[PDB]
Amino acid sequence: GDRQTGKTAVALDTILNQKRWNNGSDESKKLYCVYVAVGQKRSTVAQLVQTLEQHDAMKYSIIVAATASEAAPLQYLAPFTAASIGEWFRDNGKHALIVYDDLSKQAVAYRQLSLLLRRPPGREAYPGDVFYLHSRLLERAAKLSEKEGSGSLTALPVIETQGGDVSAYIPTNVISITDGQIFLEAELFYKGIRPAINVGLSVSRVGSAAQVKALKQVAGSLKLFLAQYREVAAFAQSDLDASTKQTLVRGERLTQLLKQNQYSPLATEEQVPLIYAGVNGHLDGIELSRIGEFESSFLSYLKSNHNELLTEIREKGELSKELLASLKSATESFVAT
Amino acid sequence: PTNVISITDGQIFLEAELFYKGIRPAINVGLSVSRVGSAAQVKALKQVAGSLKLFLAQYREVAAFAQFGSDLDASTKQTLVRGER
Amino acid sequence: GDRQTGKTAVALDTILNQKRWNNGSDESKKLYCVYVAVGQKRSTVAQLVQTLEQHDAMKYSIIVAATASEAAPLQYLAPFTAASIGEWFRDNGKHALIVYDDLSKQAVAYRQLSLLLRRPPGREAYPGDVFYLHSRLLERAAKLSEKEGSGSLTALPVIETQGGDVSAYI
Amino acid sequence: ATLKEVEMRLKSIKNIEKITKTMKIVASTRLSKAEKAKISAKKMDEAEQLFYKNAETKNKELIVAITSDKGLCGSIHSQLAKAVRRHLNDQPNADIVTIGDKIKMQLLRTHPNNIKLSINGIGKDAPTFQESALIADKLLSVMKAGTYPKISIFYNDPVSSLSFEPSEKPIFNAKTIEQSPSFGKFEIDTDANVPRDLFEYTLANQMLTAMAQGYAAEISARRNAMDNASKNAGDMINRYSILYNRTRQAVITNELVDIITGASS
Amino acid sequence: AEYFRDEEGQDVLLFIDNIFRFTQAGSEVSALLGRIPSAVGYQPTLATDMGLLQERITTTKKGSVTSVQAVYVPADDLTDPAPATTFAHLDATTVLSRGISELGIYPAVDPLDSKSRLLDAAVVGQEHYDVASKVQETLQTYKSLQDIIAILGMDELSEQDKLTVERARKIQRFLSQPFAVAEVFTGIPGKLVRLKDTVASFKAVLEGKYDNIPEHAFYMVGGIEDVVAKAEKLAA
Amino acid sequence: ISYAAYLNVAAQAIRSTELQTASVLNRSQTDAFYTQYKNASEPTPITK
Amino acid sequence: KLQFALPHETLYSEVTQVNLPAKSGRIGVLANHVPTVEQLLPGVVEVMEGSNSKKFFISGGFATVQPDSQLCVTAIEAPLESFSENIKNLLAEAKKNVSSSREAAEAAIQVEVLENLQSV
């Protein structure tokens, strides 16, 4: 995604959510995060560290630091070294998440090494075997066999798009290796959609295989609705068909809904309700400005009134027709107020 | 060109298309700046040509719009007419 | 033109038409036609050969072959050698024809050779003597002065233009 | 550079395609209303035409024309302009009343003397009886329409849903009503001034119908034009795509060569 | 594969994955060898390496190796030399699309983008060719017809035109094989339909003999014999 | 007063159940101007 | 037959009796009637096709018995039920308006219309 558009911010949001699971005893719920700061100013990382300390995330966080000042050999080995740390957790059968940020600066460091070692540089003046480096690194992220102990080492490489360029040699290689992409978009950022993720250009090759069953149930619709909203997006600029206009109402409210104030993650047991409301289209009846107020209020209404439901959603992790029934009732009741 | 642009205090771009358009010598004053302002400009000419820049700048925007040939308001066509002359 | 728009077929039709003329007894109606297959699959050539032998056109025609498998220096030497055979006909004062299919793949072959000789790349990485190769090859195809014999050697060099944008160096 | 200038221009073409698509759809929406109206209006007109036929209508002069202020709705403006000019050969001394800026401008050039009355604030709106009535009222007062014993009106008959033919018809004056012979095969004595009332009445009924026919043809033409535009934009997209792709490759090659040359030394 | 072909005399089918990454690997080895990277980075030995590889893929007098290869186009630049060189070696291209999969048609083959050079009146037979050509023409006309037919209205179709639309939509459904590997995966029993019966099926559809059996009674249905059953079930 | 002015006015008055379709109300009230052309020359575009 | 046609709508454009309010007072038409042309005043109208009758308030128009017995009424849009209180309030304002200002005539048509509305 787009250069320093809170690329680190998008990443940081995940780390905060890992606190919730981390607090829980289960070590499948203890993802021991690693943020790998490559070529990053000590001040910037100090701010990161300070923010992490503020959210008390330091107590499972590891910050592998190869700062801007730290030289290109350290930078070259920085993701690889970090990965090895990850192996220990993984080997113990535990889970962890390593965020390599950003391989774009890793590439440059390798470029510096190679050119200085007089090795012929590859495409776009980035070493020829930079692909080989990336392929080795990115294939170390693995969900191990039950036989050889179930462990994992989730990874989320960060690539900085040089003016949104995704055709560049370092992006193209990485794009092939990766199992999904998330593509941040400048227009969306400007249009105040934070996260500024363009979900059209975001893809997952693992996708629905992992995700809560409950959340899967109430978000098949969401994919389809949003799909129409995107197509009928350009129809937003006169005298418009009723069908398109209905889509626009549902779609616009959804677009506002997926805004989230960055550095605040949400609990899944309350994510499922918000999307459910949208699915039941009761949010169609809620004014755009009032979506935000509605959201927090709806959550509080659920927290007081239907905290049985919240606990049920959480613990069952699945939604029975009876649970969806009760949930709908709650949504209707809140929507009425 | 990049090296020279830094060194110099102005650039005086001439556009070939504008040569053909009939300004001979041609000009291309969108790519011509002198950031040393109205220094070394005769005082009389400084007074008179004060809004010459504004008119031309407005003309540049207006002319582009005019090429799309959308229903123009009189204000744009005042600019357009003025600019052309 | 573009790859396998029956690229081969255009040349084949010429050879076929010049069956009746060539099966004439007039030596001034004898074309001796050479099909130089450069950068072409040996299988495809074998199908072509079978097609030619079905139209029994093989008996008046030569096939020179420098398949895709065959190494780049052989490919480099393939048009030149073929043209020598053509000159023997030419120097019989007898009409001939030579189709260099695909001379574009010959360009790639000479490019490869040049690069592997670590000779500097030319435009589009095709060396600057790519011109020299083609000009020498092509201008060796002629219908000599009547004194020196009427031996033709008609050249039809078959260029495979990618994109069909013929503003391309080769 | 080349690559970026291609790309920005290609983006323009993309936006144009999208807009011309959008415009075609919005035009379709508007077209539905236009057509709906046109039936009801035409039915009213046909009942009057039944009178004129049975009456045997027996038709300075006026030329009235209808186009919109806005453009880019077919060749409505200039095909009608050419056909007005043809009928301005048919009557050089006629006073042209131009309803629509686009028809106004073109005719204004050919004769500015003939432009006598012109009307603004109609073109962006759908035809309405209120407008028709007012225009008629002004035609009578300002142009003294009845004095000119020939009136002719130009509009666009929406020939097919894919076509528009500029068309004209003659409005039937009080003089026309007077000298209609089988007028007398309708009973009136002198009780009402039926010529002077009916003239006024058919001035508007005919005018509204002409406007409805015109508007439908105009909006349909706009849809058609904007559709063909989208196709043209696609072709240009493809052409710039090949250019973009080739240009991208060439830059890469040229850059690579420079690095290689440096490395070789 | 060659041990199978040459030394077990049996036909083989050899899949290769991305040939882009075959190229990338070759390109790297060139650079490592220090050899001047030829245009668009690709190795100067790009052509020759494919030439050797894909002439070891052939029909010998004792066997034949068929090879299915995957071409990962570099940002859809067919213009790029590496795809072009591949396409030269390739004889046919099967162009699966997701639109087709989204029409529920499994196989996912985009019929107007799949072409083979063995499709000929000679090579696969005049009958086979003619049947194919008619079906192709039908599909080609159908798609183009559907563009403005859908927008303008299905009533804009003439009796002949809607005969074609009906036939086409019947063919479109008839294409989908509920095939055996995906017997589980789609959930519907497989259909392996022999070549002779494939030609036969399309001849009959061309004669519109099943233009009385609606289009959805061919959906996920195999050949002509199969849709006799489905026709019966449709009625019943 | 002109016959067609009379009917128009009547229609406009008559759309004053009291509450009516928007299209009726719009069809009974639309703004416009009339740019009389004295020659070229032209009295100013003014509300028709 | 009858053709009763409005600009924005259409009504009857078979109709055995039609009762119309005209410059000739009130006119009733059944079958052939004289091939008259009369301007219709603002009206309370009854139109009967067979014995069944539908009643309309019409903003005036024109009446024409065509000489082929195809009754043709062409009139400008007002339905009786759609028109049929606010106008009476409005008329009070409009009457005041006559004092200051064509508007005098406008309000005059409006009073004529109000009286006619009061008739229903």
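Just so it is clear, chain A uses Swiss-Prot numbers, and the residues here are 206-442, 445-544, in order.
Cβ coordinates come from backbone N, Cα and C, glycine included.
Look at A:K212 (ATP binding site): DSSP puts it in a helix. The annotation ATP binding site is assigned in Swiss-Prot to A:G206, A:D207, A:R208, A:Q209, A:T210, A:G211, A:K212, A:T213 on the grounds of similarity to another entry.
For the mutagenesis of A:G291 to D, Swiss-Prot gives this note: In ATP1-2; growth-defect. The structure shown keeps the original residue. Non-local neighbourhood of A:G291 (mutagenesis position): A:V239, A:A301, A:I303, A:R345, A:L358, each in the same chain, at least six residues away, with C-beta under 8 Å from its C-beta. When secondary structure is read from DSSP and collapsed to three states, A:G291 (mutagenesis position) falls in the helix class.
In Swiss-Prot, a published mutagenesis experiment is listed as A:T383 to I, annotated In ATP1-1; growth-defect. A:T383 (mutagenesis position) counts 19 other C-beta atoms within 10 Å of its own C-beta, drawing on all protein chains shown. DSSP assigns A:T383 (mutagenesis position) to coil in the three-state reduction, outside any helix or strand.
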Which chain neighbours of the ATP site, leaving out A:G206, A:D207, A:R208, A:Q209, A:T210, A:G211, A:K212, A:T213, have a Cβ atom within 8 Å of the mean position of the site's Cβ atoms?
A:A214, A:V215, A:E365, A:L389
In the structure shown, which of the binding-site residues A:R208, A:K212 has the fewest other Cβ atoms within 10 Å?
A:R208
If one measures from the C-alpha of A:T210 (ATP binding site) to the C-alpha of A:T383 (mutagenesis position), what distance in angstrom results, rounded to a whole number?
21
Taking only the Cα atoms, work out how far A:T383 (mutagenesis position) lies from A:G206 (ATP binding site), in Å, as a whole number.
14
Which of A:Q209, A:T210, A:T213 has the fewest nearby Cβ atoms, counting only those within 10 Å, among these binding-site residues?
A:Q209
Which of A:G206, A:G211, the listed binding-site residues, has fewest other Cβ atoms within 10 Å
A:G211
My understanding is the cutoff is Cβ-Cβ under 8 Å with a sequence separation of 6 or more in the same chain; which residues meet that for A:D207 (ATP binding site)?
A:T366, A:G369, A:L389, A:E390, A:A391, A:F394, A:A401
